[PDB]
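Below: one structure, written as structure tokens.
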Amino acid sequence: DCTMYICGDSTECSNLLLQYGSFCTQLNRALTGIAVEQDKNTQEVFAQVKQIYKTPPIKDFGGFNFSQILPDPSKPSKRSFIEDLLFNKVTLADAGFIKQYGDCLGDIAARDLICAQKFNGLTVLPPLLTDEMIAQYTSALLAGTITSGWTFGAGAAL
Amino acid sequence: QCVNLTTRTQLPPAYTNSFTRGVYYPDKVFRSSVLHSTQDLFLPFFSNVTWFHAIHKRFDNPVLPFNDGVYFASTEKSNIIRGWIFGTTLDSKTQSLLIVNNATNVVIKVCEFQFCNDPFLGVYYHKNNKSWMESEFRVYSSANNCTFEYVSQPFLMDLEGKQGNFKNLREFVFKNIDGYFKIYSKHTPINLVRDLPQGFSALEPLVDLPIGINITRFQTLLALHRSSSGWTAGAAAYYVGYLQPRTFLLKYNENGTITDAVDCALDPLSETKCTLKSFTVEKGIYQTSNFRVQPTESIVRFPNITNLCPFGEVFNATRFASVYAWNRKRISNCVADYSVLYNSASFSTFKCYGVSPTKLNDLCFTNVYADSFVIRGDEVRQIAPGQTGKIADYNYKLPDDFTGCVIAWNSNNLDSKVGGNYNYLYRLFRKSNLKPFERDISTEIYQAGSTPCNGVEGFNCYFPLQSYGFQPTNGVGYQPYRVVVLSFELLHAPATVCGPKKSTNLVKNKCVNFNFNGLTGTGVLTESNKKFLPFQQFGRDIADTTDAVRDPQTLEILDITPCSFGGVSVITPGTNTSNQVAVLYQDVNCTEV
Amino acid sequence: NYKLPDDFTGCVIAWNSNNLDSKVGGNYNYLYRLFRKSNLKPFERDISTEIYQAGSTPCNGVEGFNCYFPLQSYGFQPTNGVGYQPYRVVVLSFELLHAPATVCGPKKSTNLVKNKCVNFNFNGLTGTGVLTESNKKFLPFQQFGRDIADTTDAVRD
Amino acid sequence: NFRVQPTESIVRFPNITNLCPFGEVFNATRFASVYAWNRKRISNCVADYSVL
Amino acid sequence: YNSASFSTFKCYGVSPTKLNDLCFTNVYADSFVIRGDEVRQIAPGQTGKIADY
Amino acid sequence: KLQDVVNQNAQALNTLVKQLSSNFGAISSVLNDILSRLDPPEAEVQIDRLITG
Ligand SMILES: *[C@@H]1O[C@H](CO)[C@@H](O[C@@H]2O[C@H](CO)[C@@H](O)[C@H](O)[C@H]2NC(C)=O)[C@H](O)[C@H]1NC(C)=O
Ligand SMILES: *[C@@H]1O[C@H](CO)[C@@H](O[C@@H]2O[C@H](CO)[C@@H](O)[C@H](O)[C@H]2NC(C)=O)[C@H](O)[C@H]1NC(C)=O
Ligand SMILES: *[C@@H]1O[C@H](CO)[C@@H](O[C@@H]2O[C@H](CO)[C@@H](O)[C@H](O)[C@H]2NC(C)=O)[C@H](O)[C@H]1NC(C)=O
Ligand SMILES: *[C@@H]1O[C@H](CO)[C@@H](O[C@@H]2O[C@H](CO)[C@@H](O)[C@H](O)[C@H]2NC(C)=O)[C@H](O)[C@H]1NC(C)=O
Ligand SMILES: *[C@@H]1O[C@H](CO)[C@@H](O[C@@H]2O[C@H](CO)[C@@H](O)[C@H](O)[C@H]2NC(C)=O)[C@H](O)[C@H]1NC(C)=O
Ligand SMILES: *[C@@H]1O[C@H](CO)[C@@H](O[C@@H]2O[C@H](CO)[C@@H](O)[C@H](O)[C@H]2NC(C)=O)[C@H](O)[C@H]1NC(C)=O
Ligand SMILES: *[C@@H]1O[C@H](CO)[C@@H](O)[C@H](O)[C@H]1NC(C)=O
Ligand SMILES: *[C@@H]1O[C@H](CO)[C@@H](O)[C@H](O)[C@H]1NC(C)=O
Ligand SMILES: *[C@@H]1O[C@H](CO)[C@@H](O)[C@H](O)[C@H]1NC(C)=O
Ligand SMILES: *[C@@H]1O[C@H](CO)[C@@H](O)[C@H](O)[C@H]1NC(C)=O
Ligand SMILES: *[C@@H]1O[C@H](CO)[C@@H](O)[C@H](O)[C@H]1NC(C)=O
Ligand SMILES: *[C@@H]1O[C@H](CO)[C@@H](O)[C@H](O)[C@H]1NC(C)=O
Ligand SMILES: *[C@@H]1O[C@H](CO)[C@@H](O)[C@H](O)[C@H]1NC(C)=O
Ligand SMILES: *[C@@H]1O[C@H](CO)[C@@H](O)[C@H](O)[C@H]1NC(C)=O
């Protein structure tokens, strides 16, 4: 928010920023253009197929063990054991993109980054595709690779 | 005049909705086929306005608050709206604006009025000879000390009574800013039963009245009729609504007339129209801005103290020190009010380098030192950052970063005695340029030559201190000016001296406009576990803005949390599809709405 | 009593009236506001003589302890110090370039040229451009038209 | 771009032959007091400070 | 400073405290006498029978 | 490689918050310090320096 980041909670300053005009709009037009293509980047990678494939319950792969790369229903979000490792080796922001105002107001964590960014007008938009869904795209692309070979990308899964 | 109305019936103050009403041309500039975003006092769209009438048992001309500005709209038939009174107390105790129509001329007079509780203009006794001509002029008893008067060209208004729908709509924007009264008038023909016509009209500037008064209140004139408190009221209506500093888009057509407008503060949808700079919002989501919480009330908190600062012991002091050795008096634990200095008023030059003098009451200062001495008249300019002269260049210097106020006035009526006053000396010869705020009392003989002076006067040996000739007959350039230089650190420390601005109650857990030791801002005050050191007043964050202050009266540490938090999104189909919108509030639960 | 806007656009003019406005022992015809309850907005005239209340006790419109008549006079003598000598002051205030200008200085107008690049001056607004007839109709209060770039697209002769 | 220099300087002002009341304003006999100060609208004249 | 006069001292292109540390190429002293109220008219951009003429 | 994506995005946002402590040539980086001291004429000069930065 370029009215909030520049002039914090100030009417006299915000009236001066409105003399600058389209500057605030063109910055968000470029940030929105990023926010749209980042959901498009994820859309182009993880969904190449319209159908969500799942592995059959009876598993005979010829000795190949895929239980590590296949999703685990035991976890709250269905994910492979490797995707569970991949999520635990990359540190992200707080769980969920909803951070209450009372969470920042009621308790102020000394040098807290995320609140200070948000009180300065810096908001993190959530991706269109949750990690729970991304795990289900990789599951569909993996289940098709396992069962249907390479035929599911050129047409119906065979 | 003083006669009040009787048949007036008490009815609840009903309210009305204005659709696009309140839009006027912000300036005289022509614009064609453009969409112009402007910021000025406007009546918000779909704002709640007031329901007034004149009818055979309801007659309404109450005193109404003017606030920053008001929008007037009246559906009229018989021309029952004759004008207005604009004032503060609506009495002779103050000066008030009177804009009326006496059917002949349009009378705009700014006078001191004796104010009737029920002003009106009557029309009397038609029967045969249908008449419709005025008789009594009831709006004011007496008008004195008129500072402005306007009488238009003579015209004959049609006063005859009408029945059925209102055939006339008179819309007015009334705002008084900088002693300058702007009126925006628009008249369009209408056919309407009741309420207010749904539509758009761009009000145009009529005149600009240099009234220069205070206008906290106003009334509307009305007309009275009967087949002097037993009259009736002809059928009419008028609508009042309050202007607010709202941002509008303004769509100009090819001709230049405004076709439509959008209030940016209506909902998150209309804010998208302002950001997109179009009335047609495409289908999708648009980030507008965070969710802004306006401060409920302005809070002022200063260190309580009942003592006024020694303006008498500083400015009115009997004899100031000489410029070479100048008295520095610490001003602490008092109230600095320069209104007291107006009783006996002196100052020739008043310059505050670090602050603006209008903020001296709203703002207060930490360590205040009054630098007091007497210099020649032409040397007062030499007191300022970066000046040079036997004052600045030698004995008395000011910092380049100096934050404070320089105050000087003529002492000629006092410090000038008979043939001369030699008690005030100055440093004529100094070996170097002393650093700012440095006092040199050394009388050691200055050496202007190569030969050591050995502490005695002689050739190329001059005693460093010389005196100004002080005579009441000297030129004003040579007349002595007393000068007091007030120096302070500001906002970075605790402030013992604070001006005559009364502190208010302390509010926690609510968005307020806070003032602490002169530091103004908007935020939420909450208790904290931060413990400031005894010398620490304001805490600050990475952004360098003030995170926490210390309550100057009772000692406590209040965190300042900025208002207007959390993201807001607009989920809408294209405006060509539907105007219904869904508003996604990020970073929040469902509470504010 | 007399305030100027923060955005004030105009000229302030002052000169010594001591040779005139100073009469014998004093000139009390020129008063000033010593005590005002608030800070009045710019360009606001306060003629109210109502007694100012400096104390907690209501003054009831009469002078007394902590009750001061708001208007006081300047001592005007030809022998006063130049700091206390009266200066006449005229503050010229104007809106500029945003409206039609009735008052224009002693600069003689020239012939009007169309369909040729010229250096034009309209109501004090100077610029370089080509003047052409238009179908734009300005409202009676409109003088200069402007474009998206905010520069002046059209003027009114 | 291809720059076309202006051929001649054109000046167009509202014709009027009256000088503004510099005598009625600056040379006026008695000004108003500062608390109540006269505000005189100056319109439809030529403002020339060379006369002053 | 021995016989000290100046009522107004304004250096537009420099700062007066640098006049000792800094020195100048072609120095011309423009000397004349005017009425007291016309000294403000000596400055870049001023108007008056001094400046304007 | 993916941690760098989170780090650079967090560092750029965190730096952008640190950008607010810069004075930009204005007397102070705090917007409330200027409004509480200087008049709008003297604040606009200081605030426009903050806005531009
Ligand atoms: C694939 O490998 C995993 C891990 O070795 C196998 O899961 C193990 O199953 C045994 C019983 O057969 C358990 O005792 C282990 O504790 C399990 N380990 C884990 C980590 O779950 C899985 O059964 C193998 N699948 C196939 C088809 O061979
Ligand atoms: C009319 O209404 C007013 C109240 O609005 C009544 O009150 C008096 O108003 C007069 C001025 O008209 C004042 O001088 C009195 O001091 C008021 N009295 C009080 C106690 O408020 C007034 O009596 C009513 N009658 C008339 C004929 O005006
Ligand atoms: C309509 O207004 C005009 C102007 O106020 C009134 O005419 C004035 O009448 C008074 C009576 O003393 C004269 O002193 C004024 O000089 C007249 N006007 C002017 C400008 O000279 C007229 O009486 C009004 N008509 C009614 C009945 O309201
Ligand atoms: C405003 O009105 C008041 C009172 O009507 C004026 O004060 C009186 O003016 C007359 C005439 O000059 C004097 O004889 C009185 O002695 C003054 N005092 C009072 C209390 O009546 C005042 O001069 C007027 N000022 C303006 C701005 O018109
Ligand atoms: C502060 O005092 C020092 C020490 O006396 C000054 O430095 C001297 O300057 C003089 C010339 O004025 C020299 O002759 C001495 O040799 C210097 N002494 C030393 C060792 O520094 C300094 O100039 C003074 N500063 C001011 C502005 O008063
Ligand atoms: C304009 O008038 C209003 C109304 O009288 C003034 O507000 C009042 O201020 C006084 C203190 O001076 C308070 O005692 C009143 O209670 C206030 N009234 C209301 C309801 O606002 C305002 O101060 C005036 N402004 C100026 C600068 O003259
Ligand atoms: C106007 O405000 C009142 C509360 O004072 C409210 O009850 C009423 O519904 C509002 N009217 C409109 C037009 O919303
Ligand atoms: C009719 O009314 C007019 C206006 O009041 C009045 O001037 C005239 O004398 C009246 N004539 C008659 C015949 O009553
Ligand atoms: C604009 O002006 C033209 C010419 O007078 C007129 O024909 C047209 O109807 C007006 N309105 C629009 C739509 O521009
Ligand atoms: C200053 O002293 C004079 C003379 O004693 C006195 O008349 C005046 O009231 C004093 N002014 C202040 C501000 O105390
Ligand atoms: C100032 O006010 C505080 C409460 O806010 C109170 O505790 C303190 O005693 C007061 N000090 C004086 C002497 O007014
Ligand atoms: C609005 O929708 C209608 C009906 O689908 C279509 O005919 C028209 O072109 C649309 N207009 C705009 C401005 O999108
Ligand atoms: C809102 O709070 C409730 C508990 O009161 C919680 O169950 C819910 O998940 C919260 N929603 C958000 C905004 O995360
Ligand atoms: C001002 O009045 C004086 C004295 O009457 C006269 O000599 C002088 O010419 C006048 N000046 C102007 C500018 O009219």
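Note that chain E is numbered according to Swiss-Prot, with residues 369-421 shown in order.
Structure method, as recorded: electron microscopy, 2.7 Å.
Cβ atoms here come from the backbone N, Cα and C positions, even for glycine.
If you draw a 10 Å sphere around the CB of E:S371 (variant position), it holds 4 other CB atoms from the protein chains shown. Swiss-Prot documents E:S371 to L as a naturally occurring variant and attaches the note In strain: Omicron/BA.1.
Neighbour density for E:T376 (variant position): within 10 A of its CB lie 11 other CB atoms from the protein chains shown. What Swiss-Prot notes for the natural variant E:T376 to A is this: In strain: Omicron/BA.2, Omicron/BA.2.12.1, Omicron/BA.4, Omicron/BA.5, Omicron/BQ.1.1, Omicron/XBB.1.5, Omicron/EG.5.1.
Among the natural variants in Swiss-Prot is E:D405 to N, noted as: In strain: Omicron/BA.2, Omicron/BA.2.12.1, Omicron/BA.2.75, Omicron/BA.4, Omicron/BA.5, Omicron/BQ.1.1, Omicron/XBB.1.5, Omicron/EG.5.1; complete loss of interaction with host integrins. Listed in sequence order, the residues of the same chain lying 6 or more apart from E:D405 (variant position) and placing their CB within less than 8 Å of its CB: none are present.
The annotation that Swiss-Prot gives for the naturally occurring variant E:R408 to S reads: In strain: Omicron/BA.2, Omicron/BA.2.12.1, Omicron/BA.2.75, Omicron/BA.4, Omicron/BA.5, Omicron/BQ.1.1, Omicron/XBB.1.5, Omicron/EG.5.1. Of all Cβ atoms in the shown protein chains, 12 besides its own fall within 10 Å of the Cβ of E:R408 (variant position).
Same-chain residues at least 6 positions away in sequence with a Cβ under 8 Å from that of E:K417 (variant position) are, in sequence order, E:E406, E:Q409. A natural variant is reported in Swiss-Prot for this position, E:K417 to T, and the note states: In strain: Gamma/P.1.
For the natural variant E:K417 to N, the note given in Swiss-Prot is In strain: Beta/B.1.351, Omicron/BA.1, Omicron/BA.2, Omicron/BA.2.12.1, Omicron/BA.2.75, Omicron/BA.4, Omicron/BA.5, Omicron/BQ.1.1, Omicron/XBB.1.5, Omicron/EG.5.1; May enhance affinity to human ACE2 receptor. In the three-state DSSP scheme, E:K417 (variant position) falls into the coil class.
Geometry remark: E:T376 (variant position) versus E:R408 (variant position), CA distance 9 Å. Annotation note: E:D405 (variant position) sits in a helical segment as assigned by DSSP.
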